[PDB]
Amino acid sequence: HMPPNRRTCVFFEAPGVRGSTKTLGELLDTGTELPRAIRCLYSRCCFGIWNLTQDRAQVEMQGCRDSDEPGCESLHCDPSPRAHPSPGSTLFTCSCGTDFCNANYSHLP
Amino acid sequence: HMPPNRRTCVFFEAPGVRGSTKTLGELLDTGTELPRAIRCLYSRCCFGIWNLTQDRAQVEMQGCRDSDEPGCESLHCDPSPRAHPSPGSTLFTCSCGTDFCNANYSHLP
Amino acid sequence: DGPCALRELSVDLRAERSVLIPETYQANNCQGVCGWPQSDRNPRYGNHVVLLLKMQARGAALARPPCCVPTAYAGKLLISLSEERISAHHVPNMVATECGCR
Amino acid sequence: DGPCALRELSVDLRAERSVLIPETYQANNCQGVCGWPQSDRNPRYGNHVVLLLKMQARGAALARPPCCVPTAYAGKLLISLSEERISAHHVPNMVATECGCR
Ligand SMILES: *[C@@H]1O[C@H](CO)[C@@H](O)[C@H](O)[C@H]1NC(C)=O
Ligand SMILES: *[C@@H]1O[C@H](CO)[C@@H](O)[C@H](O)[C@H]1NC(C)=O
């Protein structure tokens, strides 16, 4: 009918993830083809979480933020390290404020 | 069966009184003969309120206190002026801590 | 002094014009220190005051540092005088019954 | 300064070990003066703090004078790390949403 007035984000939650952020938005019909999109209810901010191992990087969570907090004004996803669960894994998180900006990042050197 | 473990007070509320203090105790069976007695639930303190006019003094309220507050340690009722609703009426109140002590006072000069 | 706890405090209602009973009563008040970690028999701190105290412990001058305030109240049956009629009515929030840090 | 009101306050959760999201967020804080009579857009004072302020106005040094504290809170959806598993869970009392004097 008309363009979305609210923010849309990539939505994904790996099997190892407990809980969910789906309550922070409404899942859109993506043509039943991957990946899912979610329209945020409480913010204009998307987030992304990546697990960085020896040579590879796995997306763990993608979705909406529950509010607009510092760092959300970024137009694109620039991840920074947030967790060190094991000596071989580092969890990086990014937040940004444009549609589908949490899809991926440029590079993590 | 046994003597009352809780405080007992004279209970009376004149028709002009709005509300009630009966929720502060349990009315006893006084032989269905005046006046009523009430066994206090939340204190060991009886209270009395008198309306002093030109030449006469009308009891307005008698019953239980909702807690033991300063002045309740008195063994007998010694009223002191608390209100001046009209130039010809003065409301006196007393509180005391023995059974039926709120029945009456010695004198108000 | 000591930790945040409930302290006795008498309040006089003879100043209030219409109140007949009570004349003085125990309203209590919360008073004490909001230490970190907490050492008081009050319920555990809320997450908000916990984050405040942890900001302050890292050397942050809070504009409004944590405060020991009542978190629960109880009412009192007040006998007052409206017009020239006596009214016995329940008045809430007359007595502090539980303390906390916020 | 001013009367008792809600003020913005950033809280950093990168100090907290397991928290992934958020890293910083608006938790807010209550700050201001608890004047008598009150002049603030907060809800009306409770009877307890009213009697406290009226004691203080008659020249009584309160051991714990009235304090501007939060009276209502809101939670936040925190994404944390327990063991080596990521958990998205609601944590209450993370944001101060309403102020009062107590
Ligand atoms: C006190 O007594 C007078 C005379 O009977 C009456 O007019 C007045 O209403 C009474 N006051 C109260 C508070 O009952
Ligand atoms: C990161 O990836 C490694 C290797 O697949 C895995 O063992 C570990 O559990 C992952 N960490 C998280 C938080 O998913």
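By Swiss-Prot numbering, chain C shows 459-560, in order.
Looks like X-ray crystallography, 2.6 Å, at least that's what the header says.
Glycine residues also receive a Cβ, built from the backbone N, Cα and C atoms like all the rest.
What Swiss-Prot annotates here:
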MUTAGEN   C:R472 to D  Little effect on AMH signaling
MUTAGEN   C:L478 to A  Abolishes AMH signaling. Does not induce regression of the Muellerian duct
MUTAGEN   C:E481 to A  Shows a slight decrease in AMH signaling. Affects slightly Mullerian duct regression
MUTAGEN   C:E481 to R or Y  Decreases AMH signaling
MUTAGEN   C:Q484 to S  Little effect on AMH signaling
MUTAGEN   C:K534 to A  Abolishes AMH signaling
MUTAGEN   C:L535 to Y  Little effect on AMH signaling
MUTAGEN   C:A546 to M  Abolishes AMH signaling
Of C:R472, C:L478, C:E481, C:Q484, C:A546, i.e. the mutagenesis positions, those within 10 Å of C:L535 (mutagenesis position) when Cα atoms are compared:
C:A546
How long is the line from the C-alpha of C:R472 (mutagenesis position) to the C-alpha of C:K534 (mutagenesis position), rounded to the nearest angstrom?
15
Quick check for the class: what is the C-alpha distance, in angstrom and rounded, between C:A546 (mutagenesis position) and C:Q484 (mutagenesis position)?
19
Counting other Cβ atoms within 10 Å of each Cβ, which of the mutagenesis positions C:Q484, C:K534, C:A546 scores lowest?
C:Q484
Which whole-number value in Å describes the distance between the Cα atoms of C:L478 (mutagenesis position) and C:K534 (mutagenesis position)?
13
I want to verify one value. Collapsing DSSP to three states, which class is C:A546 (mutagenesis position)?
strand
To the nearest whole angstrom, what is the C-alpha distance linking C:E481 (mutagenesis position) and C:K534 (mutagenesis position)?
12
Integer Cα-Cα distance in angstrom, C:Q484 (mutagenesis position) to C:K534 (mutagenesis position):
10
Should C:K534 (mutagenesis position) be counted as helix, strand, or coil on the basis of DSSP?
strand
Where C:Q484 (mutagenesis position) sits in the secondary structure, as DSSP reduces it to three classes:
strand
